[PDB]
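Here is the structure we will look at.
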Amino acid sequence: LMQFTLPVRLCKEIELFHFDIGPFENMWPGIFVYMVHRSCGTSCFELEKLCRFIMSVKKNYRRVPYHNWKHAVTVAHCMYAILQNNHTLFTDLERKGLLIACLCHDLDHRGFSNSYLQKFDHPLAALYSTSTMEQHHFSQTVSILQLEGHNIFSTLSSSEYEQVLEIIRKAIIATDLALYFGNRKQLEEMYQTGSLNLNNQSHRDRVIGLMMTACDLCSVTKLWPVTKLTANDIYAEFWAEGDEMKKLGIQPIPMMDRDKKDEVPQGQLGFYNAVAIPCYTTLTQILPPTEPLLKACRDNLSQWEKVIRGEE
Ligand SMILES: Cc1nc2ccccc2nc1-c1cc2nc(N3CC[C@@H](F)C3)cc(N(C)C3CCOCC3)n2n1
Ligand SMILES: [Mg+2]
Ligand SMILES: [Zn+2]
């Protein structure tokens, strides 16, 4: 049968946590299939259904600056690297579920936070009172899975199918950064008091949640030019949201105000110290081979410090 392959530089570098999927959009589907085949197997999905699923997922991402198809694939590659470095800790269903979850986790994102949907009074905020966009992303995932010839899970049993959709729902809900803080605090305590148990389903759930945050934030773990240029796409969205907050007569948070451009370097420090570093720290304690993500994050924090000190 038909192994997907990649050019040599990509074949080698795709295995590393810091890999950038590149600017050639038409190669991103092949990169994902390559990752499913190596992390899951050539037998995991019917190639034809998988190809049709990927192309419908792509079409349901919007041309926004950051929360786009390139983010989806980027977040899947970080998951792939985690799974390939922790081969024997994950069930076959988890391998299957989590790459699809990462590809789908921001489906039909519009470039706005949960908070802006609530203040605009968007219909999605009446349908889903918390984790508004994330419940929408899971709903879009199930919609696409139910299109004719798109059910990539059709060969599982009733209960394996319910389990995989449950892995995907939880993984996608965990990408709500509002739930990250409390999830990591709990994982921290469970690990330090030695009560963390990967046979306890509700513990595994928490560990997958943290893996989803880690993959979602993985732009902070890249080569500095990738990090810094991705930061520009993130702020293009934040600042548009700020603009839309001012049109509703609401002063945006500093993060989203384009008048406070000059503070970006310091806001990045806040984010690395409050979110990213503690995320990759706890992840590294639970899964030692993910340590390269913590080290790259620490390297990028020190590049932001250099931007403040005027050395870059
Ligand atoms: C939320 C995010 N997500 C990323 C994901 C990937 C890559 C970079 C990412 N950066 C950010 C990000 C950007 C940013 N800019 C800030 N300021 C304040 C005014 C001006 F100086 C820029 C302040 C913050 N906070 C301190 C956040 C602390 C954690 O909860 C949300 C608030 N953040 N966080
Ligand atoms: Mg999201
Ligand atoms: Zn995301």
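The numbers used for chain A are those of Swiss-Prot, and the residues that appear cover 725-1036, in sequence.
Cβ atoms are placed via backbone N, Cα and C, with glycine included.
The annotation active site, proton donor is assigned in Swiss-Prot to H791. The 3',5'-cyclic GMP binding site annotation in Swiss-Prot covers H791, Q992. Taken from Swiss-Prot, the feature divalent metal cation 1 binding site applies to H795, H829, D830, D940, supported by experimental evidence. The divalent metal cation 2 binding site annotation in Swiss-Prot covers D830, and the record cites experimental evidence as its basis. Among the sequence features in Swiss-Prot, the mutagenesis site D830 to A is noted as follows: Loss of activity and of zinc binding. Swiss-Prot documents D830 to N as a published mutagenesis change and attaches the note Reduces activity 1000-fold.
For the recorded site, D830 (mutagenesis position), the DSSP three-state label reads coil. For the pair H829 (divalent metal cation 1 binding site) and the residue listed as 'active site, proton donor', the Cα-Cα distance reads 10 Å. Look at the recorded positions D830, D940 and count other Cβ atoms within 10 Å of each Cβ; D940 has the fewest. For the pair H791 (active site, proton donor) and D830 (mutagenesis position), the Cα-Cα distance reads 7 Å.
Close to the recorded divalent metal cation 1 site, the chain also has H791, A796, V799, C826, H833, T899, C939: residues not among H795, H829, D830, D940 whose Cβ is within 8 Å of the site's Cβ mean position. Once Cβ contacts within 10 Å are tallied over all protein chains shown, the recorded positions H791, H795, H829 are led by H829. Cα of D940 (divalent metal cation 1 binding site) to Cα of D830 (mutagenesis position): a span of 10 Å. Checked against ligand 2, the recorded positions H795, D830, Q992 give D830 as the ones with a Cβ under 6 Å from it, listed in sequence order. Non-local contacts of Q992 (3',5'-cyclic GMP binding site) by the CB criterion (under 8 A, 6+ apart in sequence, same chain) comprise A955, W1028.
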